[PDB]
Amino acid sequence: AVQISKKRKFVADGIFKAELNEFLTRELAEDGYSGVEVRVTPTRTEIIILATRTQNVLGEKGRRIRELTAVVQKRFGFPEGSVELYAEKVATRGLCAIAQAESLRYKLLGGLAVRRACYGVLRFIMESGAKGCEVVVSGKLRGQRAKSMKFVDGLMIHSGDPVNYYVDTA
Amino acid sequence: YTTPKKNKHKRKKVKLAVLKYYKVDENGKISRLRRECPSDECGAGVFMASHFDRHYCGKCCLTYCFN
Amino acid sequence: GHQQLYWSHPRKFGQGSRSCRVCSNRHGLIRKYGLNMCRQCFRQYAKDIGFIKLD
Amino acid sequence: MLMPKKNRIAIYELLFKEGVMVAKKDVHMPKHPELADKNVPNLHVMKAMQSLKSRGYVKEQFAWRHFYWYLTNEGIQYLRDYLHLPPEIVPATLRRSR
RNA sequence: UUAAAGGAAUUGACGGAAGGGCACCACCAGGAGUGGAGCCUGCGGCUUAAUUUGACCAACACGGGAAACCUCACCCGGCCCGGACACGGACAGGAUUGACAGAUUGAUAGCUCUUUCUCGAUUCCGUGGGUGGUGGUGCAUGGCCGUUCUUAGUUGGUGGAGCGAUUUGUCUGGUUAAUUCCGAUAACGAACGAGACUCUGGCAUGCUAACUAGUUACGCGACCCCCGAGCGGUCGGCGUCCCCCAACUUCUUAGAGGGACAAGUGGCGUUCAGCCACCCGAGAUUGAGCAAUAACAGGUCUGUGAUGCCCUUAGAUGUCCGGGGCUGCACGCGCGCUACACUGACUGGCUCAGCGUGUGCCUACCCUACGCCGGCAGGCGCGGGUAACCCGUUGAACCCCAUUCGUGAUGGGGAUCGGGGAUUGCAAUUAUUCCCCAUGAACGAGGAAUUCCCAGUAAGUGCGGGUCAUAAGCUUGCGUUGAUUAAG
Ligand SMILES: [Mg+2]
Ligand SMILES: [Mg+2]
Ligand SMILES: [Zn+2]
Ligand SMILES: [Zn+2]
């Protein structure tokens, strides 16, 4: 029917984008998620996942895409044949910050020393071709009071606009 | 912390364990004892009530005059 | 129960019927441009919408 | 919940024709949008899938305000029996697109 | 009787210790005030069935908290189960839903009761177990945020000094908004912060480009004109991409690129860093954003399906419905609004804006032209607008010009209060707001004390976003008019 204003066009598909980011975070966190990227056409829309483990999003003949197409389709108002999903591997696993934030999540769920787990990931980004990185793990460590242990290495800027694209946080 | 006024119980039903709404003489004879509902659905089906005088269709809540 | 007056107070106009579309509070929410998110964590997704601050 | 038997088959036939169902966390909604033909409130759509969790059959995640559900394979073999279906009917889970 | 008392050094914090710098959250010099008045709104106290609550520079128009109900926690009552699963019981010869009438209620709640029909394993009962919670605990936490903290500050590597904690680097000086640089030197080479950077503002009669922006010209129409002309004057009247019955970009909107660097010229300075003057020029410091290291028992579990632990779970702290409360007033404090008039108030003429916002998936209801009813708020008919297409050339107020008034608590001020009229709404009472008539209180520039600010700034003055069914004395933005003091 009648269409809506351009000002609320742009906040509606921005909030479309933010919603399925949050769900595909909650689903694919254990499977190396690392974000999404959307393209709308006046046909089939195509959403590519940026999973690091593209094996695990695939089921036995790709189940967990086809039911993950269905929940995207049966919530966000798409007809039968208008949204498709693809899994794609993001280059340099240890250089996007969302990926190994989730990796050391399941390493600390694995029951490591928090100093042992953070060193393995600090050593991993700096050997993956990085200019600097730092990890802050903060909360209830060994002790009744919470405290924060940060593990900075290399150099890192903090102010201006180039800490918008030269960095990524997680 | 008291509740003096005693909200008494829930609803437990009357639990009347007998149908017998078809009396029979002469060794086999169909005979109603309760009126049927006059609705569009249950002609001689789900009964209409028999009170001390009135009739009432329980399923679709229509009632006949108190007589 | 007794469906006639379970949810019978009219949730219509008024802040007892607006709510957050993410986060399900009824307080502080921003109904501008059809956002309908909570005040406190509009700020989370503000970059995911695409709203940059000044830089 | 209170479980009307027509409406449980109504939600099972949709939860078995595809391996998903997409209720939203609001109890006071008289009309499930994808069912929309048996005037079902989504009270029942919640409280059926509550039981399907506790038998180990369905698998939930929760969105912003939405419930998403998936079929585990123990749930699929339960639904081929309760819908009384022959062991050739499968959902859109396994292979209907190529 | 007691597990330290003590010694020398080190790092911080402090000093009513010195030396050098800096800040309108510091002062001077000032402005506007606030502090006195009425009112609006937050907090304390009192009162109350409850007057829910969090916070005491860095709490107090703060939880974007403007509560008629819903929100909502609190108070008085009343339904519901939205108690998943696991086991046993109940269990076709009688587990469980629902319900007309009537005492029954606040209630057309089968809430309960009397009576009786109806519903198809759905459940119900017991026991374990979940589950929910604006229930506790922010001193159990996460995340965000504020703050010491708008100041220049911080740290490794390797050498050197020390037994060591540590120190040098990171400095005598000069300079800078800035550990900013110059230079000096047991240090050298670096990193973060500062700066650059992004947004913004001012300039480019240069470029690209415009029936959703325009101008100029040319046609047509209208009107005035000594006297009667018109290449005269006025016109947001019409047309000229409507298929050439015109061109162009100054104005308008962007996009690119340019432009300012302390460059040039004197003077000072170690002729170092740089500073002070000018000339040229739109501009010789535009304004803001991000913003380190290390912290605080800072605030928030009442924002969150962030969450540990405890508590509660059916006569439930879950949830719904109805009523009430969060607005109660001998008082105290904090933000603010309107005033004390004549540099003003009236009444009428007259002319100027900019930022922006607009019909919704749930979600009902948007912005308003024009016409006609009404003395006013308003009411209808009729359009347009999903927007440089319509409201809208946003005819904003102050100010400007005339009129009345005359230093009188006055035609200043408009609190309080009576009666009426409309709109929003399920509902306006403890007045929602608006309109009309009447009533006409303090208040004469404010003690001690105290706040904010140095250029389109302070202040005056309206407008628009937020909240919004109805609604701004608040907040966040915008333009308008525009300075008095200072370069310490
Ligand atoms: Mg919360
Ligand atoms: Mg006077
Ligand atoms: Zn019938
Ligand atoms: Zn408690």
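The residues of chain A that appear here are 2-171 by Swiss-Prot count, in order.
Positions of Cβ are set from backbone N, Cα and C atoms, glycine also.
Per Swiss-Prot, the features are as follows:
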{"type": "DOMAIN", "residues": "A:21-92", "note": "domain 'KH type-2'"}
{"type": "MUTAGEN", "residues": "A:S6 to A", "note": "No effect on phosphorylation by CDK1. Greatly reduced phosphorylation by PRKCD. Abolishes phosphorylation by PRKCD; when associated with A-221"}
{"type": "MUTAGEN", "residues": "A:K18 to R", "note": "No effect on sumoylation. Abolishes sumoylation; when associated with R-214 and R-230"}
{"type": "MUTAGEN", "residues": "A:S35 to A", "note": "No effect on phosphorylation by PRKCD"}
{"type": "MUTAGEN", "residues": "A:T42 to D", "note": "Phosphomimetic mutant which is detected exclusively in the nucleus"}
{"type": "MUTAGEN", "residues": "A:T70 to A", "note": "No effect on phosphorylation by PRKCD. Abolishes phosphorylation by PKB"}
{"type": "MUTAGEN", "residues": "A:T70 to D, E or R", "note": "Abolishes phosphorylation by PKB"}
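According to DSSP, A:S6 (mutagenesis position) sits in a coil region rather than a helix or strand.
Of the listed mutagenesis positions, namely A:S6, A:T70, the sparsest CB environment within 10 A is found at A:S6.
Proximity to chain C (Cβ-Cβ distance under 8 Å) holds for the following mutagenesis positions out of A:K18, A:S35, A:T42, A:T70: A:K18. Cα distances from A:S35 (mutagenesis position) to the mutagenesis positions A:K18, A:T42, A:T70 are smallest for A:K18. The Cβ of A:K18 (mutagenesis position) lies under 8 Å from the Cβ of A:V37, A:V39, each on the same chain and at least six residues away in sequence.
The Cβ of A:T42 (mutagenesis position) lies under 8 Å from the Cβ of no residue that sits 6+ residues away along the same chain. In terms of DSSP helix, strand and coil, the domain 'KH type-2' (A:21-92) has 27 helix, 14 strand, 31 coil. Within 10 Å of the C-beta of A:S35 (mutagenesis position) there are 24 other C-beta atoms, taking all protein chains into account. Rounded to a whole number, the distance between the Cα atoms of A:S6 (mutagenesis position) and A:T70 (mutagenesis position) is 28 Å.
Reduced to three states, the DSSP call for A:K18 (mutagenesis position) is helix.
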